[PDB]
Structures are given as C-alpha cells and as structure tokens.
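Working notes, structure below.
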Amino acid sequence: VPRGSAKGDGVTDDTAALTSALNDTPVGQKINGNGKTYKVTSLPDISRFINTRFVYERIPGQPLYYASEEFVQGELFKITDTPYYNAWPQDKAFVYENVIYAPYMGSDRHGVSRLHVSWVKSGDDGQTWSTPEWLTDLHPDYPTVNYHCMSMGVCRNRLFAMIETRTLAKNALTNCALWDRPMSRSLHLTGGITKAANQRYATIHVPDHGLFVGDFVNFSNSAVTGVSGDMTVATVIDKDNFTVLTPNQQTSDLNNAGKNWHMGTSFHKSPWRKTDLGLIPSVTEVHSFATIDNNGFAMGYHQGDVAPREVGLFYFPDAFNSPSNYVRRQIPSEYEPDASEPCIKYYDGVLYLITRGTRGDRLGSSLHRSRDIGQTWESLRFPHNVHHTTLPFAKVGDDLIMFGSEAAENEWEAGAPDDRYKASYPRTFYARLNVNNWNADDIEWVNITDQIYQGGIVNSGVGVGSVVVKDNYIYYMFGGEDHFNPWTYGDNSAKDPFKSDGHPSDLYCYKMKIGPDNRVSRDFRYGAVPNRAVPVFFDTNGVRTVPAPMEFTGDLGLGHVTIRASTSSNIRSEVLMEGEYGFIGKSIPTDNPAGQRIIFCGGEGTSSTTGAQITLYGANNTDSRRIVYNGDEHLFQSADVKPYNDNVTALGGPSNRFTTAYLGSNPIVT
Amino acid sequence: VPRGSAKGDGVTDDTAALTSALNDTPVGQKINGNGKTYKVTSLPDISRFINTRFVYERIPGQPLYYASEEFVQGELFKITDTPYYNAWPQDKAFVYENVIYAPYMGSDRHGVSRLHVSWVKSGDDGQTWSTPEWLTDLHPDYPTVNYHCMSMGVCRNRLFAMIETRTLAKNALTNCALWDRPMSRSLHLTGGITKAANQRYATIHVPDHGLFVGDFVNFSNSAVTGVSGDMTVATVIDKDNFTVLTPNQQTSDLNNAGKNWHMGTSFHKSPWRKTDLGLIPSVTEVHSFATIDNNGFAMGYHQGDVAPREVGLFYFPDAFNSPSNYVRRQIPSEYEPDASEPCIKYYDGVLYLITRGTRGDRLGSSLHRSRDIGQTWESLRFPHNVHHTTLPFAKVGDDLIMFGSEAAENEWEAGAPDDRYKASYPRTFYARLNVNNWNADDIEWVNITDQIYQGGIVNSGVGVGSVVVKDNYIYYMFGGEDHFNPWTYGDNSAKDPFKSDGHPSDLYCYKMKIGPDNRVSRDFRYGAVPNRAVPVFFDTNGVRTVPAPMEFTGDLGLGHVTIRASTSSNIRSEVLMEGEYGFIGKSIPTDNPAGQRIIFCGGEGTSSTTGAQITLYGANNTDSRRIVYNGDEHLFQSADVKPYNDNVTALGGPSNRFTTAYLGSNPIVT
Amino acid sequence: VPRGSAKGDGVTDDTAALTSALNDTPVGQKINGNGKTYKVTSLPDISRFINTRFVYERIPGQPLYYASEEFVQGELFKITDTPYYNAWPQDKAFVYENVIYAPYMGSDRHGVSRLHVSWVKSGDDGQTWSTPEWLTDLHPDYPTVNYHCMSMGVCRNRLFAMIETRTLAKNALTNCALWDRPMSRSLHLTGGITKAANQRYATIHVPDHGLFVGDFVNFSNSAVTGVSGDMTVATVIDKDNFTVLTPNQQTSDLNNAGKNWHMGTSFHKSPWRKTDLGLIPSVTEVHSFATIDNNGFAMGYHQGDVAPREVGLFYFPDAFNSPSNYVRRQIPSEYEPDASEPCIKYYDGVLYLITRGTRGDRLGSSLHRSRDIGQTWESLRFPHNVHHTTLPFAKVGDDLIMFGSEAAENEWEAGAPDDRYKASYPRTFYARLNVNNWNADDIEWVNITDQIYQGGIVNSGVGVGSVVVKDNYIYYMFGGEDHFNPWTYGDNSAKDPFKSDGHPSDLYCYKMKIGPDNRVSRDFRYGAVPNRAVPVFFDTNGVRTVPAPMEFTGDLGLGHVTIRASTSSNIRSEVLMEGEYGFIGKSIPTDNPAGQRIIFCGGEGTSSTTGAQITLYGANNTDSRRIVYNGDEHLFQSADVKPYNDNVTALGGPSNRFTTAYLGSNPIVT
C-alpha cells in the first residue's frame, strides 16, 4: 500500500501526511514547509514548523490561513506597558522625520473617563519605544465631558487632529474641534535671511514652513545680526516666507546668502491652533486621516446612532488658511448599512477607503476607491462578513496590505457569535489585495499573531489599530490584553488604574518586512536598565539619584525627609505650598495620642538647646491645644501685640506673672 | 584507512567524528544532530549544534545528558530583578484563572531577616511578569522573629498557606499557622439570587464559592434590589449558598432566575483567616502543597534537627470547616535518613512524593507513590545520590517531569564535594520518569540551562523551585544568581539590599513545551517602557508625571519642593505628619552656620513684603535662638498671653518699650 | 544556454546567481551561504541569508565585507538607556572578578558640560547591565571646568584612572591627575594573621593586597581576637603584608594558621588617592590603558593641537610607590601626522598600539608593536586611510581582533567625505590581523552591525569604544544613537537632558564568540520588572512601596503628602531643612488670591478644634499679613515678650483690650 506524501497545494488534504511526519521526526527538528500552503482538517503543532502556511476551515466554507514562524518576515513587539486602559491607535499613526508615532487613547474603559490622548514613539525602527506622552489634558469641564481622538496626521509640517469632546455618562459626542501644531524639526539651510537697514524685522525664507504667527523658532549661525536664539514668528508673508522681530538694527542691509545656518521649530513651545467646528451634524466618530497635498487632507467619519447610517469622509481642502471649511463625502449607500470607522489613505491620486462591519450576520467590510476625493467611487465587498475590526492599511506596490484583529477568539467568521466574558486568544490577520485585479473573492487572511482577550469585562481592547510604512517595513500598531483581570466585577468597579494590575489593554506592534533590506542588521537585544522615565544614577555616595524634574500627583507617604539646598545660588532649602491656602497638620497618634504635637525648630534637633522652637499641641494632647513659644528672644515686629477679642483675655496670670511691663506711657484703661 | 562517522547511539564514542565535523564546517553553520544522543569524552562546542543531545560522564560511571539549542522546545526567562535575596519558590507555585503565580521569599539571606513572603505573576503565559507583591508584613515581633513560607496552594477558590514564624538568630521554628484568603474572581452567572419580601437579606447561589462570613463580594446587574455594589458575606448557608444584608426591603419576593449578572470576589479586600497550629512537634519545615479534593489538601514536611529524621506530609481533610485538624503521614523509614523538603502532587487518586537528599555520599532523592494519601507507599531511589536539590514536578501523561538544579557547579554527582566560595556555572536538569515502568535506574537527567553561583558567600540561591503546567507548557520557577557580590565579606556585612547591587539571587522560569501548540505564536519582543511599578507619563508641559499613590520608606533627600493643591475640592495643599509628634528642623549649615534659621511665610517669597513671617533662629545663629514674629497684625486668640514661668520674664525692655498697654482694668500687681 | 551558479569565491561576480536564487526561493526561506564569501555589485536582501558573507566595493577599489545573520556567532545588546549624552567608552573597559565594566562619559555634548565619568556593569556575561553609577562628581569649580576620562584600568587590585580637568568653554585641558582606588573583593583565606601579645596591632598576610593606609578592610572568622568587622589599614609593611589596630590585647601571641577566614575590601568605603600631575606638557588627551605587570601600566596619549603632532604612551613603572613618575614614549614620527587616540594593550611581553586617523584623505590608522614598552617599534599602516574611529582590540591566539565604527554612514572609505546633518545608518566593522604575518594589505573589515546617527547635530556619538575578553567571548562596548532629535537646533539649545527625549547617544555591546563554549546555554529572555533603579514592591495594602533611600535633585511637585513615623524608635515624623536657611512659603493663589495663607496646626484638620494653630496670612489676603495665634494656652518661654522696635508698637488696642496684666511689679514707664 502506497503512502501518502504532503502536496502543499492548498487543496489536497495534507492532514495525514503531516501527522505522519510529525510522528516520525524529532520534536526539536524545524520542519520546513518550503513556503507552501498545506490544507488540513485541524491545525497541527504549528510550533514545529518553519516557512509553512496552513489553510484551515474552522467554519466550513470559510478558509483562513495560518502562518508558522518564518513564513512571513515579521515580529510582534509589545510597545506600551501602562496601568491605563491603552487601546485605540485607530487611526492615528504616522511617520515623521524617521520617527514612528503610535498615538492612542489611555483611559479606564471604553469611554472617556480618565482619558488622555497619548502617544509612544520609536526612534529605532520599532525595536524600542518611548515613555508615554499625554497630548491632551483632562477637559476643563471634567468630569462631565472629556476628550477623544481617532483622527490624526501630518500635513505640511503640522500635526492635525480631530479632537472630540464626549460625555462620560454615555460617550455622546458634544463638539468637534480641529487642533493643529507645528512638528519639531531641525533645518540646515543656506541663505534665505534678509534684514533691511535701519529697522528691526528680518525675513526668513523656509519653504513650506508650516508656521503661524506666535510659533516658536530657534536660530543658530544666521550671520544676520539679531536673528539668533529662541524667537517667535511675527508675521507670515506666504507659505515659504515669514518674519521675526529682532532686538536691534544695523545701518546696512544684511543678507546671509551662501552662508550655512540652522533653524528652529518646536511642537512643545508652540500653541495649538484650535478651530471649533461645533457639533458637526450626523457624526458619531471622526476616524482616520489621509494627507492629500500641501494644503489639506481628509478625515473619515461615520454616523451610526440613527437612520440612515452614514460612512464617508470630510475633505479639508485648505486647512492652513481655512481650517473650518470642509466637505462631506459619503461612500455608496449600498455600503453604509452595518458599517463604521473607515480607514482612509491617498496614493497616487487615488483615495482608498475600507470600512468596519458591525455584524457578523450581515454584509461587512468593504473597500472603495475614488479619483475625485470621494465624489465617485468604485467598490468591493470582502467575503464573509468581515466585522468588528477596522482594517488599517498601506499601499505597497500594486497591493493594499491590510491588517485586522478579532476582538475575542473565534469571532472572525461570518455567522460567528460574539464570545465574551471568558478568556481567549484572538487571531490577528493580514491580507494583500492587488488593486489592478480589484477583486476580493479570493482574499487570503493570514493569521500572523494571536493576542489575549482577558474576559473580565465584555469589552475588548484587542485590535482597532493603525498602519504605517517606514522604509522597507510595514507596522501594525494595535491593542492586546493579558490575563490580569481589571476587577470591574470585583473590588475595582471604579476602574482606578493604579489598583492591582490596572487595565490589561496595552499596545503592540507587528513589524513586517515588505521589501529588501540591503543593510546589515540593526537588531539588538535590550539589556539596559530603562532609565528614561525615572532616570536614576548611583551618586558618588552610593545613593540612587534622580536629576529630572518630576510631578507626583497620587497620594504620597514619605519617611525621613531632608530638603536640600536648592534655591537662590543654593543659599536655601525651599518648600512652596500652592492652592488658596496650605495646611501643615498632625495626625492623631495611634499609640500615644496624649503626645499629639508638632515641634517647629530653627535648629537641628528636638532639644531646644539647638534652636528656637514653637510647639503646637493637638487637641488630643494632655495639654490640649497648648502653644509653647521658646526662644532667647521674642520679637514682635510691624504690629501691635493684640488679643483677638476685646476684653476677654489677659496678659499673664496669677501663676504666670510678667516681672513688669516696659512702656512709653501709662496703660490706657477703659 | 576508513573513517569515522558519528553514530548518535549514545554508546559509540562519537568524540572524534564530531571533532572532525566541527573542524571541517564553518563556524556559523548550525550542525543538526537529528535528535540523537552522542556520547563524548568531553563536551564539545555545544553552541554550534542544534537538535543535539550529548551524553557525558564527567565522573566516570555517572552519565548525564546535555542539550543543545532546539533539542527541547523550551526557553529560560528571568522573572525577578530586585535587590532583595530572592529565592525559594519552593514549593509554592500554582496556576489560577489563567494566571501563573510564582511565590517566593525575598529576604537578605538564608534566614528570615528582612523577609517578605512575595510573589510575581504572569498574565501572558510567562513572557512577562509583574511587579513584586508582598504577601506578608514583617512580624509584629520583628526583629526577634519573622515569617517564612514553603507551602502554598489553592483549594476550592481559596489560597492556603503554611505561614511559619522563625527566629532571626537561628532560623528556628517557633509557630505554624494556616492562613487562607479567597482568590479574586469574576463570575458571570444566571439566576440564583432570591430575596424574601419584607426583609433585608438575600440568598446568593454560587457553587463552591469558598467564601466565609466577612469576605468581600461585589454585585452587578443582579435584578435583585439592594444586591448591588460592594458588599460582604453575612452568613454562609452551605458550600454553595451564602447571604448578604441589603439596605432595603420590598413587598414582594424577588428572584433573578433567567437573568444574567456578575459577581464579585477579592483577595485584597477580604481578611486572612489565620488558624494557629502552634509549634507543631517534630517539624523543621512545612514544604509543598497538593490539593486533594474540594475540601482539603496535603502539605509536605520534614524534621531534620534530631533523631530520628522524619519526612512525610500533613493531610488536612476538611480545611474549610476544620483548619486545625490534620494527620501526619510519613514515608517508609528506610527513605527518611538524609532527606528533606518533599515535593508532593496528587493526580488521579495517586499521591506522589519526591525528597531532597542532604548528602552526596549517602543515598539521596527518592520517589514515592500512595493511593491512600500516605498511609501506604510504593517507593524508588534515584541512582547516584541525588542531593541538595528539591525535585518539583508535574505529571503529564504517563510521565512525571521533574526539575532540579545543583547549587554550585559540579555538585550534582554522587561523591562530588561541595564547591563553594568561588564563582561557577551550576547545571539545571530535567528528567522524565514513566509511572507504569516505575524504575529510575535508567533515568536521564538532561541539562537544559546553566545558572550562575556568585561565590561571595557559602550559600546559594540557585534552584529550590516549583513547577506548574499551564495548557501545553510546563514551567520551572527557580533561583539563579549573577556575578555581583553582595559584599557580606566586605562593606555590607549587614546585608542591606539597597547598597551597591544588593543580593544576586533572583528568579528565573524555564518554559518547556510538553504538548502540541495548535495556535499561531503569541510571542513578542518586549519593546515598551516598563510603566507599571512607577507609572510615568510626560504631561502636556513636558514633565514626567506619576499619578499612582506611592510610599517611599527609605530616607529621602529632596531639592526644590512645591506642594500642589490636592485636598478639599483642591482648595488647599496639605502635608500631614504622623507619629506621636512631628518635627520640622534645620541642619547646621556647612558654610554659614551663623545664618542658621527657618523662615515661615504666608506669602510667596523671603521678603516679608509678600506675607506674614515667623522666623526661628538656630543656636548657631549670631542671634542665637531668636524668634522674629512679623505681621501687620498679631492676634492672640482663645487664651491669655502668658509667660511660661512665674515672675521671671518681662513684657518689653528698656530698649524695646511698648508704647502703651490697652487694658480693661488696672494691672494686677503682686 | 547554460547558467549561472554562485561560486562563493570572493572574486566571481555572483550578483546574477544570487538574484536568480532570491527570485526563485520563498521569502521566508533562510538561504545558507555555507560560510562562503560572495562578491556582488550591490548588496542584496541580506536578511534572507544565513551563514553568508558578501564582498562589495561601494567605492571602487575598496572592498568591504558584510555579514548575514549567523555568519559570525555574535549579537548586539543595548546597554544604557539614559537621557544623558552617553558615549565614549574609549578606552576604559575592563573585566574584574567576573564582572564586565563599561565605563563611559555621560554629558550633554561633546564636551564636559554636565559630565560625570560613569559606568554600567554586567554580572551575567553581558546579557543584562546595571544602573549607571557616577564615578566623579562635578568639579568644585564647575561650571568653569569639569572632569573627563578616556583612560582607566586595573593594576594589582586597584582601579587607576587618568582624571582630566577641561574647560567647558573650549574643552581645553587644564590638569592631569592619576586617581586610584582599591577594587572591592571577597577573599577566602587560610592563616596569615598574627597578633603579638600585650599590644593591639595585628599583621595581615594578603599577597598583592593593593591596599594603602586608610583603606577599608572587613574581617570575618579571623580566630584572632580584635581582628573583626569593619576596620582600616593602619600600616603597610610591604606588598603582601599590612597591619590593623584592634581594640584589645591578649596575654599570649595569636596566630590563625590553619584556620579559614574571610576578608574584606571596598572601593566605596576607601578614598581615592589622587596624584596631581599638573598640566602635562604637549598632551591633548590621555587615552587607553595597558597593564604591564604587578607594579605598573601604560596610558596612551596624543597631542594634536600644535605642530608637531605627537602620539604615544606614558609608562608608569611603579604606580604604587611612585604614581607621579612616568616616561613619555612616542611612536615613529612617520606615523604621528593625522593621528590621535591610540589604543594600547600588552600581551606576552609585546605592547601593541593602534591609532585613530583624523582624515580620510591622508594616511590613517596604523598598528605598532614594541618589545621594550615603546622605546622601539615595528609598524604597519592599514590600507585606505582608516579614519574617525578608534580601533580597540584584544589578542586572541595569533590574532588581534579589532573593532571600529564609522560615525555616520558612508564615511569609512578613503576619500569619503563627512556626511553629517542628516540621519543615517553607520556601519560597524571588525577585523582580524595575524601577528606573525604582520601585514595589513589584505585586511578584511567585516560589517557586523549598523547603528543610527541621528543627524540633528554635526557630532556623532557612534563608536569610540572599548574591547574586553571574558572567557571565550569578546566584547565591543560602544556608542550608538537613535532617531530622537536632541533639539539643539530647536527648543533645547541649552542641552538639558531631561527635556523631551534628551540625548540620543547610548551604549551598546557587541558580544562575539571567539572560542568554544563547552557549557549548555545561559541565555534567557528578560521578562522581569526592572526593579533595581527604583525598587518597588506592592505592600500588603496594595500600594507601591520604595524601601531604598533616594535623592531627587530635580524640581518636584507633590500632591497630598503624609510624612510617616520614621525617627527615634519611630516616635516621630521628621523633615530637616538644609542650606544656610530653610524657607516654607505660599504661592499666590490663581483663583482666590484673597485667601492666601498657611495654616499650621498641632492637630489633624483645619478646624482649630483639632489643635493649636498659627496662621500666616499672605500680602494678597484681604487681611494682609495678618497672623492669628490660636491656642488654649500661649506660653512664652525663655525670654521676654518684646516689640522689635522701641516705642513704636503697643500691647492691645482700643477694640482689642487685654482684660488686665498680671505683673510682679508696676510698669516701668519712661
């Protein structure tokens, strides 16, 4: 009887052959699939394979693909590890001057409670990531409302973001505002600065500077007197020219032609421009961002609270001169039901849009392309009711490369019921779609990594991400959980992130190679003490020292405290108390309440031999509310020594007589 | 002359062939051993091999096995990195609701000084691990005695632990207490809550709840008025039913049958139940834990201080109703000499017990099985005097899979002398033993990873670990050191963990695959800023911000301090001082002692133009112990202004006259 | 037509064949080059290859070699991650008692501003690295001058370092000092302590102890009464014997022959010996260190500010007895032009020296060997004007193994122009040179890893490193950047490390195998919370607790503060203020300035029912500069109650009359 060899054609049932091979081979051998796809009836021990893809119909009629290690050149990274509920990169990520930005929202739930629009960044092509940065503060009217953002990008050297205001009670949208800020850049330029004689303003030529009046600009080596150091834009002449006010004037014209200098900009020292758009009608969420040209961009949106549902985009044709002017453009009505959160991108004059499907029992995600910024569209429906995921994407060559994630295990397929309130391992997929062929019937979703859905609450932070390309790599930034329960059902219904393990949702990045890497590897194993967030150095005396300024906003308990010399040429130690008032008080002692007091002293110890003392006694002291003032002089300056009330308290007592009173005149007795 | 090919049969001396192969092949080639075992006379360059095992008799007559990379599907992780002496997972680890728990002891030595019973946890199947948690405080009678624990596990949804009290002076056992606490769980249930009309108690049906009166329970969506929020157990009816006191009553009966709701529990908001067992006679250590059924469990023990030595277990048949009732069961007397620290597990009605051998020159570790919870036993001795290690284990299929570690390099073998006080690389091993065959003569110890023994002290933290299975992976949690000397012989005989590099012992976990993994990989590279222990966020002003409450118990030096608005609707800043009394004082200045003073001010600066001031002068000041009180009013409220002593001090002086005194009557002169 | 197979001979153009192979093979297949070198016209997708080297002439006539993964057994680690500008390991690294030391300089620029001579260490053969330690403080005359160091090593159990003083303004050398300190060691010894009867000194035999009078020594188990605990050296008899003063005397002679005891030493509790060498003439930098024997060592130097340039070494023949005595030795004059920063090592009586070339358009790096400590030399020039890099090295067998790094991409080659002010990926190389053959014409530079040069400033921290061997591994510790701009051109011209991402330069270590590894792997994945820098433990109450003493030197903002019991058997809470004076003040309130005040209280709350209060009112208060003193007693001790000025202020007022005054005699009215 003949056997029985694996065909790897995606159609022959290779289950038996692979089973035989696994049974016959040592467990530590890596079985090489030679880049082929093997149809099976159940997934085998995938860990024993390299360079293999499996095709499997968990649900009959719905083949999905599963990648062994090394089949794809890619790797998953964990990129945040914070106690906040960290999710929703959707759809905000971008690359700027070699830095990869993964914006997200850190909250305590699916909602805007405790929420800060945030980002982490990578300056090493995704190997390591920065300390989280808050981009927004809590709204001035917290806790009634707070901010929210799913649309962010860059246009002509400025960050643009749709900053939404929503209710904590219901996550209801109350306001839409466009916020923008110049991106920080160093520019190394030649020529372009002029300064007319006998007046103080200088004209700076910087093409597509993206700056507005009041924005920060720093200058070095200008060779134009007064154009130096930290400055601000005084006027904007046009898109390529601006002026600054210098502190001085010269008797001849100045012009730095041929001279090499440096500028200049700062996100952090420039204000946001905030353009109120009000409560944009028929909008549930603004989501995703597509830079169109030097002047503007599009943002996605959907309306999904009332009939009929809308899905489309808002095009801001000139966001520089006219931030408040946009045009609503919808996808074809056929594709709007059961759809939300479109991802949009613009390439080579084509605007591509992919929806999220809302139900696994109705037609789901669809793809659309337009050559007129959304006025007309060509469309396609992904098979099998793709749902619950956004599908962020990029175009690389002739392919859209899209990524998605089920929110919990076994929800991907059409007809698959939601399976929440239990821990699971949700599948993350990618697919390629060739734009010339324009047909998704034979789309191949390849599971490349599995996440965890914790199960302690119905909601999942898994997926809902964002995609960028940098050089020859594509990046999918997205949410995943771990098995640590947030205890929402339990002792932390309030959702305090700083109790127990806080919230399990954190960010991940799948880094996938999409073209040749013509350099030797940059990869390293991280072996350092992470020393950016709280920078610690063992001083010469052997004590951990933190030189960075820091804010501790949570309640602190301290032990022995020494306040060191710090202020006014280090002449003094200094504590400053804010608020309307400060209060320094004394707890009720647990063991000896009768001793309750604070001793204040001008010297080094509790003995009053060391300095003048004032001792405030607490109510619980045996000597209740006593004050003892103990110095070798008591000198009352600038004012009379008075009793608070009139004719109620005395100077001295029968057992506490003053020896006398030195007066400039007799007592005034009335 | 014919050569000379590697046989890989474990018996042919393959040394020459492998040497030839290594000499003839490029160093970067991975030489695949095809899953075979190669006998050699010395270990070759193992790093050049994949999927290879070597058999080597370092000591003639004692073959041991050595694994190349990929021979086993496994990986070592470092799981703690703390300055404490972190060791002794033995034998405490367990898995609960998808979380892997690695309890241990963090101290400053082999002893209970500075000791906290601790754990770290993993919520991602061992890829990353949590911030250490202290489970015990320092004993109330520290530093005479402190806690200790080598036995911990879960039975019917409660953590149970043998909390020992030992002397710091000698590590002598003084007390045994069983401590237990409900494990935190979220339950998603249907029906089961009833509340009789016209009274305030509700009955909650939760099978095997494991709760006691006073334990924490949280309810959501009960559809039973008053059964809501954070509550406590008022009564326990039976193992499956308990009641709570609600705050209200209704005129009809309530019953949430068919309704979906959520509960509820908390380790942290429930007290320990502590059951004093006294100084259990003839016990040196309680060690290891075997859950038997829904009602109870067994804990290991040995007595090794006086003849004759004992080794066995304590069976607690109903630890819920009767925590103080246990039965002592010993292994066969033949196996008690030179033995300690048994590891116990229960599977399919069989109790398995493995000892630690105490000497390499006498019969060592033995294995025992019982079908009657230790009343009768079948036994076997491991060959070659296995010693100095515990042998934690799990049963997977027909195999016990056990793990052990030499404490220092080259101590494993029978007759091998202890080799301490010098740095080395101790071998960690695993073995499989088939329970049907019941014969250890041909046991194969496979070295799968090497640790470091620092050598600065005689003692080693290497090994002494604990084993769990989760899904298709087995986990060995254990100690290892690094080369950083603790300076016990040197400048830190006191063993302060927070000097220099503290103590080199930290925890590791070997994660080994023991069945098929039928999912795509979950593996990630960690690229995040660790932001759980000290959560830092760069605020909108660019300053590192920590929102978590924190306690700093070590001495602190601070620079410039601002106390921000925090308290009473943020109306005030607040400092509260604990103790019997607080003391705020002033150091002797190093450069200008003549200036020694503190200026207290109601306003923003040292100029008294900014607010009222009181200045306390130190004894070293030129104006020694002066007090200057400087306000635009001095108002003395609620009491007479008196001198402390009688007829000793005056009002005013000849060069400091008050202009007059406003009185309601003439001075009373006596 | 025949094809077309890859020859892998380094001379046949294998470009076509490899292109064909890449086109025909699945992308996930690892293409094994079989350890061969393939000539190509452009670098292919190297990531698709294992065990392959490419030879490529980016610049015609200058072949360089490029390694795929696994061609070399090696790995890159990141070893620092600090906001300081962390660079210049050159040329300071060393191994001592199994610990690998990577000293460096952490500053804010190429200069001595904010500079601390620093190190990180590895106690696990380079897998993980310690919290940075500062070795130097800021110079007493900062900010005019500060310290600098490029030469450090160990000789007879002492650390020796050339500590330079340089100007912040220009990095001009002002002073050279030799600093040395005993290295911390634990010694486990037998015999050697004697103590003569009837007197208090004991003689300690410790060969090559390297200690001086006043150095720290700790003793355990001496069996010599009084030789115990923390002690200091009282006298040094010779290199192998020293005495200590014990606190007691005995009537007979004591001698611990045959007894096992422990000693003893401490870097941290021993002072530096500092030997001022003045401004050594004709020296720009002292760089690198070569231990010669038990008595001394050599340090490299160059002079490159004025003609003629010098390059050589300073030999300190007896640095123990005569730290101030050294001899200048130069390399052959032919090799001094365009050269700096020599790396020196001593092996088997041969002193090897390698220069840095300063220009890519003139003869560059050269290699020199001497058998007379630099009096005569044999020499060689590396081809192709090796420049901008130091070439630290070690000798392993017959080979020097050297490492170097271009500072920015495409600068390595002869004639290559500097390419700064733009981000790039600089190549790091190693080479082997056989000392018997003594010919570098055919040297093969192999690119083994690529770094990042950020481009925001002209300067680069890439490279300039140091090399050690430990066991069978060689380590190259060196600088690399990331893409985070320091904003020197932008908002941080001041170079504050603690703004934004600080400085991109951090340290890396390439760990390369150079001999057989005859042990099972020690490798682990790091999965722990890093808990050395800021050690955090979740206390039994669920709050993050830091038990280590810490210094926070940057400005702090605090929220609610509780100062816990800490001092004098925990009887009190304590705050101590340093400086000439302390100041506790109150900010101007933002919202209600009219309330500006601080309430000081002896009890727990703002209600004066809880304790005695003194309230200082600010100038902005409605009651400007009021003080209210509110207690149930006001007791003025130790001094008269006086007005500050004479006959200006009163006791009481017309609406604030004291009831009377209790006096021992009538008022003295004048």
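Please read every residue number as a count from 1 along the shown chain.
Determined via X-ray crystallography, 1.5 Å.
Including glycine, each Cβ sits where the backbone N, Cα and C put it.
Quick look at what Swiss-Prot lists:
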ACT_SITE  C:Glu341  active site
ACT_SITE  C:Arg356  active site
MUTAGEN   C:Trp88 to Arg (Swiss-Prot position 328)  Almost complete loss of enzymatic activity
MUTAGEN   C:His110 to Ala, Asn or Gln (Swiss-Prot position 350)  Almost complete loss of enzymatic activity
MUTAGEN   C:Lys170 to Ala (Swiss-Prot position 410)  80% loss of enzymatic activity
MUTAGEN   C:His302 to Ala (Swiss-Prot position 542)  60% loss of enzymatic activity
MUTAGEN   C:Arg309 to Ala (Swiss-Prot position 549)  Almost complete loss of enzymatic activity
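The sparsest Cβ neighbourhood within 10 Å, among the listed recorded positions (C:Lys170, C:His302, C:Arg356), is found at C:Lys170. The Cβ neighbour count for C:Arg309 (mutagenesis position), using a 10 Å radius and every protein chain shown, is 18. In this structure the alpha carbons, written CA, of C:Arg309 (mutagenesis position) and C:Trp88 (mutagenesis position) are 22 Å apart.
For the recorded positions C:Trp88, C:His110, C:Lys170, C:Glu341, a Cα to Cα distance of within 10 angstroms from C:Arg356 (active site) holds for C:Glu341.
If you count neighbouring Cβ atoms within 10 Å for each of the recorded positions C:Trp88, C:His110, C:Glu341, the highest count belongs to C:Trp88. Proximity to chain B, taken as a Cβ less than 8 Å from one of its Cβ atoms, holds for none of the recorded positions C:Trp88, C:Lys170, C:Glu341. Taking the Cα of C:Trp88 (mutagenesis position) as the reference point, the closest of the recorded positions C:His110, C:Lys170, C:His302, C:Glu341 is C:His110. Among the mutagenesis positions C:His110, C:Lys170, C:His302, the ones whose Cα is located within 10 Å of the Cα of C:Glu341 (active site) are C:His302. C:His110 (mutagenesis position) is 18 Å away from C:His302 (mutagenesis position) when you measure Cα to Cα. Taken residue by residue with DSSP, C:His302 (mutagenesis position) is part of a strand. A distance of 10 Å separates the Cα atom of C:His110 (mutagenesis position) from that of C:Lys170 (mutagenesis position).
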